[PDB]
Amino acid sequence: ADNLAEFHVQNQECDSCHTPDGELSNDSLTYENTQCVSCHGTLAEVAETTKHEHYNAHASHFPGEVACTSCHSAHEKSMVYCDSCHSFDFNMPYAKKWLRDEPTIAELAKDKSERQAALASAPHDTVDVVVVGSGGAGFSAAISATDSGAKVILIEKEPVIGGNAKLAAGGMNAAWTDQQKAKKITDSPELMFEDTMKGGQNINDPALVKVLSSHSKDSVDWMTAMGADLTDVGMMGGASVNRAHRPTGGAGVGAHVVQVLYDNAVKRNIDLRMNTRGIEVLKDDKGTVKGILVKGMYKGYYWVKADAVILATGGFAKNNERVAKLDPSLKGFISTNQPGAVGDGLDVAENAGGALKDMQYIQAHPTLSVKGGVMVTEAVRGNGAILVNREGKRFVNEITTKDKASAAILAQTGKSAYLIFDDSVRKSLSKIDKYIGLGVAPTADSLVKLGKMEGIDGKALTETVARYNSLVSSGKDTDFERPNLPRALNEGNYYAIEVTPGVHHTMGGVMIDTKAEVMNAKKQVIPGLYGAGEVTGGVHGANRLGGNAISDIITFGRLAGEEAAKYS
Ligand SMILES: Cc1cc2nc3c(=O)[nH]c(=O)nc-3n(C[C@H](O)[C@@H](O)[C@@H](O)COP(=O)(O)OP(=O)(O)OC[C@H]3O[C@@H](n4cnc5c(N)ncnc54)[C@H](O)[C@@H]3O)c2cc1C
Ligand code: HEM
Ligand code: HEM
Ligand code: HEM
Ligand code: HEM
Ligand SMILES: O=C(O)/C=C/C(=O)O
Ligand code: NA
């Protein structure tokens, strides 16, 4: 067969997958994916038949219920979504090579000739609030608005939910939480504000950072009340104390939080539409929002009438062309992001009159796996790993901020470095097992053997770990002044992970005030238009602290959904 539908229709009718009238149920292909499930079973049942030792197309880290049509199209060959970051040995029937080619918002002007027709028609739906983006900010705003009594529509352009938020690892920063007190940590909203402003080089909008710190415990409480486990508190870079919350054992915060949020939207019957891209915010004659034009992948353009539109579309760190324009030193770097994190959401915000700020501040994550091409969480250092160069020596304070860690790693021989840790570090952070399963954490019972495996000076590496361990026992790092030395690397086996910097987060974005209201260049609110999440600028200044983005999207998503519901 040339395609999946063709293959099935040799022995089945069209209505085995389609509805009685044959029209597509919706842009999420709800009905249609139900029929795939009907015969092949759920994704977990399918996963039993496609097992590989360390990977499985149908059993991944993605949260929510991943539709089969995310990767299997019927009437045409389709792409494996995992190929956008990994290069697993897959044999999906009717596959084609991963290639992301999505028209920009500007390029969609060519659809003038279908957009006017959609805009001339009646709204397809009339609701109170449309949320754009199913990342942590978007679900948060959707839930919060719904909880406040607003009727919401939540759209996501991708086939899967979660954006970059589902990939988060190290934690969600928050101060003075019950979770911290349980672990004997002393912190305060004031110290979090201080660490943040300093980490952002005091560029951050003080009012936004005050919302960030002061709502942080409340956001942790709200997540936990919805079912989140944020009881593990770890250290991340540039933080005076451990304040990055994540599930028991050091599991990734991201997939968990998004799963909680998705479960919570589902419980509230939130109208969630996949493969639906927000294209244009619609304003009435007084310039207040009156809705949004969307482009449903399967059903075309249509508009939704609504009082408020909350843009929660995330950053543009996957868009290296846009990135390089603003920061030519990041040209050609690999990104840690999901494939649609390209800044189309910012273009929508700008076309609606929203002004942008701090766009030139683009954060590179210092430790992408060279081998796997994926982020390796900063919690690996925060839990006690060190960085060594090819010469087998330390070269930076591993818990300094991301801009300084990146530059120090890029200055080492070969422009990469190695995370080194033992089994005590590995056991304190279950996420590390994920790197081991990926094949990117080679191991050996001695550092001479580890270094010989990876091309690291073995006996210098041994001297390096012995010296670091005596600094840990002394209590002070006189070589690089790492302020927190939580463990000695001296338990069990040793592991090395080759790392180099990758493009990760865009701190700039649309200007919002403390109620998450989008502002124009004159600093005037655009009535009904809200922004929440990495799409906004001004929260993180020149350099975001690790763990501050999950804190940001919950706080600001939640706040935007409440403010939009009340605006009404
Ligand atoms: C690999 C990784 C690990 C990280 N770990 C952490 C961590 O541990 N702590 C921390 O603080 N930060 C962390 N960060 C950053 C953090 O994840 C966030 O920046 C991300 O959660 C921002 O959430 P968001 O809701 O703003 O956007 P995202 O989660 O990116 O979600 C936005 C959604 O909008 C959808 N969308 C975009 N444009 C449109 C459009 N026009 N129409 C419709 N839908 C649209 C996008 O496809 C996306 O799904 C990490 C980031 C990454 C990539
Ligand atoms: C879009 C919806 C569906 C998806 C994504 C899907 C997935 C697939 C794939 C990938 C294959 C293997 C293709 C190949 O070997 O070339 C397959 C085969 C098959 N499918 Fe589907 N399917 C869907 C709908 C259905 C439905 C509705 C039925 C039954 C009415 C069904 C029953 C089968 C059967 C019987 C086979 C052959 C192998 C077997 O005996 O299980 N599928 N399907
Ligand atoms: C000859 C039998 C079939 C006919 C005439 C038919 C008709 C169509 C049409 C007209 C569309 C596009 C509708 C639009 O764009 O609004 C479509 C899409 C779709 N059909 Fe079918 N269909 C048939 C069989 C199947 C089968 C067997 C499957 C699944 C195994 C299937 C699953 C889907 C899906 C998932 C879509 C959405 C887009 C895509 O994945 O290609 N159809 N079909
Ligand atoms: C319940 C949802 C889905 C159904 C019913 C379905 C159906 C199937 C079937 C029947 C096969 C052939 C495996 C076999 O020989 O038994 C298969 C293979 C495959 N599917 Fe799915 N699929 C689903 C979701 C997905 C998703 C969401 C993705 C990507 C994230 C995906 C990617 C693949 C790949 C890459 C293969 C080849 C497996 C390998 O080479 O290990 N599928 N699918
Ligand atoms: C359904 C699609 C995917 C599958 C089946 C898959 C598979 C895997 C596997 C097998 C691992 C090693 C640990 C584990 O077993 O979980 C892994 C790790 C990882 N993958 Fe994926 N992957 C998928 C999509 C993606 C995409 C598109 C990205 C980036 C946007 C990504 C980012 C990562 C990262 C950052 C890690 C490191 C460990 C962690 O953070 O948990 N994955 N993935
Ligand atoms: O876990 C990490 O490395 C990323 C943290 C962050 O971006 O805040
Ligand atoms: Na931003």
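FYI, residue positions are counted from 1 along the chain as it appears here.
Looking at the header, which is where the method is noted, we find X-ray crystallography, 2.0 Å.
Quick reminder: no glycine exception, Cβ is built from N, Cα and C everywhere.
In the three-state DSSP assignment, the secondary structure recorded for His40 (heme c 2 binding site) is helix. Within 10 Å of the C-beta of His40 (heme c 2 binding site) we count 14 further C-beta atoms, all protein chains included. Positions annotated as heme c 2 binding site by Swiss-Prot: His8, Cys36, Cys39, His40, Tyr94.
Residue density at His58 (heme c 3 binding site): 19 other Cβ atoms are found within 10 A of its Cβ, drawing on all protein chains shown. Residues or ranges marked as heme c 3 binding site by Swiss-Prot on the basis of experimental evidence: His52, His58, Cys68, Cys71, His72, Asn91.
Among the features that Swiss-Prot reports, heme c 4 binding site is placed at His61, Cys82, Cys85, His86, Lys431. There are 21 other CB atoms within 10 A of the CB of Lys431 (heme c 4 binding site), with all protein chains counted.
There are 30 other CB atoms within 10 A of the CB of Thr377 (succinate binding site), with all protein chains counted. In the three-state DSSP assignment, the secondary structure recorded for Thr377 (succinate binding site) is coil. Swiss-Prot lists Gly170, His365, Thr377, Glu378, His504, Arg544, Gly547 with the feature succinate binding site, giving similarity to another entry as the kind of evidence.
One mutagenesis experiment named in Swiss-Prot is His61 to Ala, and its note says Reduces catalytic activity 10-fold. Reduces affinity for fumarate. Non-local neighbourhood of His61 (mutagenesis position): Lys166, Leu167, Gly252, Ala255, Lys434, each in the same chain, at least six residues away, with C-beta under 8 Å from its C-beta.
Among the mutagenesis experiments that Swiss-Prot reports, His61 to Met is described with the note: Reduces catalytic activity 5-fold. Reduces affinity for fumarate.
One mutagenesis experiment named in Swiss-Prot is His365 to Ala, and its note says Reduces catalytic activity by over 75%. The DSSP secondary structure for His365 (mutagenesis position) is strand.
Non-local neighbourhood of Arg381 (mutagenesis position): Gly237, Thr367, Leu387, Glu398, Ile399, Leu419, each in the same chain, at least six residues away, with C-beta under 8 Å from its C-beta. Record note (Swiss-Prot), mutagenesis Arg381 to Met: Strongly reduced catalytic activity. No effect on substrate affinity. The unchanged residue is displayed.
The DSSP secondary structure for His504 (mutagenesis position) is strand. Within 10 Å of the C-beta atom of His504 (mutagenesis position) sit 26 other C-beta atoms, taking all shown protein chains into account. What Swiss-Prot notes for the published mutagenesis of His504 to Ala is this: Reduces catalytic activity by over 64%.
Taking the C-alpha positions, the distance from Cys36 (heme c 2 binding site) to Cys68 (heme c 3 binding site) comes to 7 Å. Highlighted in sequence order, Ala169, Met236, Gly237, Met375, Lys402, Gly546, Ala549 have their Cβ within 8 Å of the centre of the Cβ atoms of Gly170, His365, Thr377, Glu378, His504, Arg544, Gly547, the residues recorded for succinate, and are not part of that set. In this structure, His61, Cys82, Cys85 are the recorded positions from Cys36, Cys39, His61, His72, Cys82, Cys85 whose C-beta falls under 6 Å of some atom of ligand 5.
When the Cα atoms are compared, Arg544 (succinate binding site) and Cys85 (heme c 4 binding site) turn out to be 23 Å apart. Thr377 (succinate binding site) is 9 Å away from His365 (mutagenesis position) when you measure Cα to Cα.
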